[PDB]
Structures are given as C-alpha cells and as structure tokens.
Amino acid sequence: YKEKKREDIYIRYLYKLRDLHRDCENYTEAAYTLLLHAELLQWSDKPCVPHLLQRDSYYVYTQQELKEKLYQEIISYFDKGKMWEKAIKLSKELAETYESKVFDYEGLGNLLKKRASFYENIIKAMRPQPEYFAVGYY
Amino acid sequence: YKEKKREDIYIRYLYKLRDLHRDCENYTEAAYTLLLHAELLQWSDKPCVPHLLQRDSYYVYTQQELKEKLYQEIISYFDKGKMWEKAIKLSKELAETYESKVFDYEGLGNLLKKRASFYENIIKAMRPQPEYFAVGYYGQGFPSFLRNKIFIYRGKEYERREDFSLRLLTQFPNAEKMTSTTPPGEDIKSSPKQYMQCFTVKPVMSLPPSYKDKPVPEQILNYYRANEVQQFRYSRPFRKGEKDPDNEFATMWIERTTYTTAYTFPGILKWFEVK
Amino acid sequence: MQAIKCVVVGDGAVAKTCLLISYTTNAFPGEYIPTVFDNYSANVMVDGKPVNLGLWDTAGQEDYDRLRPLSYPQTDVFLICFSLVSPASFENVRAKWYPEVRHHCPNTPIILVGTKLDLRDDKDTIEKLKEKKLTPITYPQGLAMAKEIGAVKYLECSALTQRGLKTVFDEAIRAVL
C-alpha cells in the first residue's frame, strides 16, 4: 500500500498490526508502528484530511491534538517497553510543541516529570541484552 | 575595573556586592551579580585561571564544577527571588551540560523536578507588579555622578509615589522637591542645594519574542508587563484649545516623555540612570 | 487576594472625580488626566496583603437618586464627601446627602472627608466667600458633624497637594480593616 500510496487503508492495516503487537505485548514494535502513523501528521493546526481521522474516535481533532495523543501513547509504550532513549527523544519534541504552540505549561510539567523519571531509570536500572540469531531459509 | 580588565579584584568586588544584596535580600540583583561572575567561566573542564578560584573554597574546581555550583546557587536565588522565567532558562542550559558532559542523570532528575515546580509556580500563583519611578537629581551639591542626572527606580510591589519619595528623603539631606515636574531647572542645573523630583513612569511593554500572535495566556504577559523592561514613557497634561466649560477634550494634548535606560530591569541595581 | 466596594457621592461642583483619578494614577499634583468613564478602581496594599478595590464615582445630581441607591447594597464602606469651602455643599450634605445616605445604608462604617484644604485658608477664596457672604467653614464644625453621625473618621485633604490624600484612602481601607 505504501508503494501504492493509498494511505487510508494503509493506516487501517497499520492499526491492525498495532493490535497484533499489543496482543504480543511487543511494546517496542507497537510504538514504532504507531509512530509510523504519527509520522504522517504535522504539528500544523488544520486537520487536513479525515483519512488520518480513524474510527477510534471521529471529530475535529486538529492535526496537533491527534499527534499529541499519539505521542502520549507512544511514550507510554516505550516506558513500559523498557527502552527509554527514544522515549526521552520524543518527549523533547513534544515539550517543544507544548512550549511553542499550545503553551499549556501543565503538560510541560507532567512531561518533564516523566522525562526525569526516564533518566533515573536509565542510569539506575540495567537491561538485559537480547541475543540476535540469523535464520537461513533454504 | 571592568574598564581596566583587572578581573580578579573585579570578582572580589563582585562578591562584595553580592554580600550587600544578600544583606538586602535582593535575590534578583544577587543572582544577576553572581551570574555575571559565572558568565566569565566556561563549560570547559580545565580550570584555566585560579583567579576565578575565589577564597570561599580553594582547590581543583574544574571550570565546569564551579560553574555548576554557581548555577545551582543562582537558580536557588531566582526561586526564592520569585522570578522563575530566568530560572527555567538557566535550568535548561544546566540540564544540557549535565546530559552532554557529566551524564549524571540524578542531577538531571532533580533539576527537572525543580523546573516542573517552576512551571507550576508560574501558571498557578500571581506576582505583584512593581511600580517604577523616575528620579530627577538637580542641583550642584550632588556628587559628580548625581548632579543633573535622571534615574529610574524599580520600586516595590505597591510603593506609592510619595512613599518612595519620603524613603529617598531619608537617603538625603536638603530634602526638597521642585514643582516643575516635567522640565528641568536651568539655575539648579548649576545651582547648589540639591533638588530632586519623583514620579511614576509607565513601564513600556516589552516584546516577548515569538509571542506576537499566539493566544498565549495572560500570566506570561503580566510577567513581561513589568519585568524585563527598558523603555519608560511619562504622560504630560496640556491645554491646547479653547477652555469650553462642558468639555476638556477640546484642549487635551499629551507630551508623553519616553525614557530609555542603559540596562533592562531588573538588574544588579534596583535603579539606573536614564540613557 | 480580595477586593473592596467603595462609593463616593457629592455635588458636581467639587469634582471629587479629579481627586480619585489623581490618587489612583499616583499622578503628580495638578497633573491628572480626565478619563471618559466613572467608577474607578485600583489594587492597594494597606497592611499584610495587597487588596483590590473600586471607587464608585457617583454623580451628585438630585435626579440620579433613583439609580444611585441601587449601587448602595453590599458596599463595604461608603465615603461621604463635600467641599470645605462651599457652605451650600454643607447644606446639601447635612440636608440631602447625609440624611438619605444614612437612610439607605444605616449599617456601614462611614468617613466624612473635606476638600480644597488648600482653599480653606486661601485668603482670596476666603474674601470671596465673605463678600459673597459665605463661610470658609473650618475643621471643628466638620468634627462636629462627624460627631453628629459618629463617623468612624473625618479627614480633610486637597487635590492640588494630595496632602492626607493617601491617608484618606488608607483610613478608608482600614475602616474595613
């Protein structure tokens, strides 16, 4: 579909895969997928296409707000996904958007509270290294 | 000394002034002074000159670490200085230095905890707007730097013009005021018997950059309303037209007097001459 | 953070509005700017905490006796005013202003306030009153009228000097406080 650029059904299958990963609790992969969706959006205020307006909830949803909801969810995933580097990375852009476009400093405070928790997690706890295998289909 | 660049004694007097402000609890001015010191340093690791190594404690102190201690203190001051915008500003650079050079994420966490507290304070509570008065020193008995000089004073949160006037009368003998408030007095430009005048001026609204159109809530602006300011206008009544009885506006012409000072309030000093 | 309601009445021949606006403007004496609206307000610190306030500039025409009392209810204090140099102003206050006000809001601390204190001892104004057969009526009888009502305070101030003016407003605020 990406090849064929028919993006709405593309998003539909994106959410399908997201459901799959949530079933498998592959929070990392789920976050990547959901991001890949959110990548389409812009921090612009006009919701330009209701194609991105999915069936989970359907009303105005400025591109900003939808992107914000997406980023919130993705950060949550990465958190319970035990992989905080990208979490902090994305928190940075989200805080930027808060400070420069919505100016809701309460969200700033909560977000940075979370980011501090992230840094604490990173320096404090340790994470096992996953083995990578090569598979030869013949 | 800044002119003469003999920087060590410069720092020594800096700390002197810092002591003064702490005695006066002018946390804002104290923070500005201490910053002005810390401005000299760099986030480099080599302590390049022990001149900056002051007498409070004297050992290795990489420029980084000293700068960090300074920033910690300054942030503390600004916090109890009830002026958090610069506090957050500096927290940003400090966190940057933490993440990029020391990687002590514990300090990151504490610092950002503080920053969140800052934002909460800013949005939540409200802060009184301090009145700013213009002071006109006239006469010749004034010291050299004072004679025929005009200053602007960042008064307290609700100082009435005459309260501050009397407080200045405390500061001075020959406590008299001329009445020609707006224009100067040529004789007293040269005459002895120091002459003074006080009057509130309008703190001309600053421009918060990149804010010019977004629906930013008032709190930001009311902070910017009086703090971080340099321009000051003063209105002037005048009759220009016929003095028709029922009407005053047939004559109303205003000779607003604008004032531009060297340094933007607040500063290291609670006042400044007009520039 | 709190605010205070405060009414000011009086004949239009004394221009109490000039006094009020001059005070709130913190302006230099004889340097105020007349606005287009009434009912000025300010936020003032008298003790402990700053407090907001607003001053109902009420026009003193006899006819607006229908609209003025509607402003009276739940006003923390009221300020009765006059001209120290107008015997007619005295007649109006003791005869019209004071009676009907005390009628309208019998339960509120009151301060009487003089005006044109500089003009009280103005010899030219005094001689004009004498040749017009009017009295530059002085303090002790103003004190007498204060006793007459038992007002919580009486004060005399001036606009061209703002003398006691700050004190006038401070007493007004601390009447509640």
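Cβ coordinates come from backbone N, Cα and C, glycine included.
Straight from Swiss-Prot, the features:
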MUTAGEN   C:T35 to A  Abolishes AMPylation by Vibrio VopS
MUTAGEN   C:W56 to A  Strongly reduced interaction with PLCB2
MUTAGEN   C:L67 to A  Strongly reduced interaction with PLCB2
MUTAGEN   C:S71 to A  Loss of AKT-mediated phosphorylation and FBXL19-induced polyubiquitination
MUTAGEN   C:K166 to R  Loss of FBXL19-induced polyubiquitination
Worksheet item: Which of these mutagenesis positions is closest to C:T35 (mutagenesis position) if you go by CA atoms: C:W56, C:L67, C:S71, C:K166?
Response: C:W56
Worksheet item: What's the CA-CA gap between C:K166 (mutagenesis position) and C:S71 (mutagenesis position) in angstrom, rounded?
Response: 25
Worksheet item: Does anything in the same chain, at least 6 positions from C:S71 (mutagenesis position), have a Cβ under 8 Å from its Cβ, and if so what?
Response: C:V7, C:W56, C:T58
Practice prompt. Look up C:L67 (mutagenesis position) in the DSSP assignment and reduce it to helix, strand or coil.
Written response: coil
Worksheet item: Taking the mutagenesis positions one at a time (C:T35, C:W56, C:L67, C:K166), which has its Cβ surrounded by the most other Cβ atoms within 10 Å?
Response: C:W56
Response to the item:
Filtering the mutagenesis positions C:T35, C:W56, C:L67, C:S71 for a C-beta under 8 angstroms from chain B leaves none
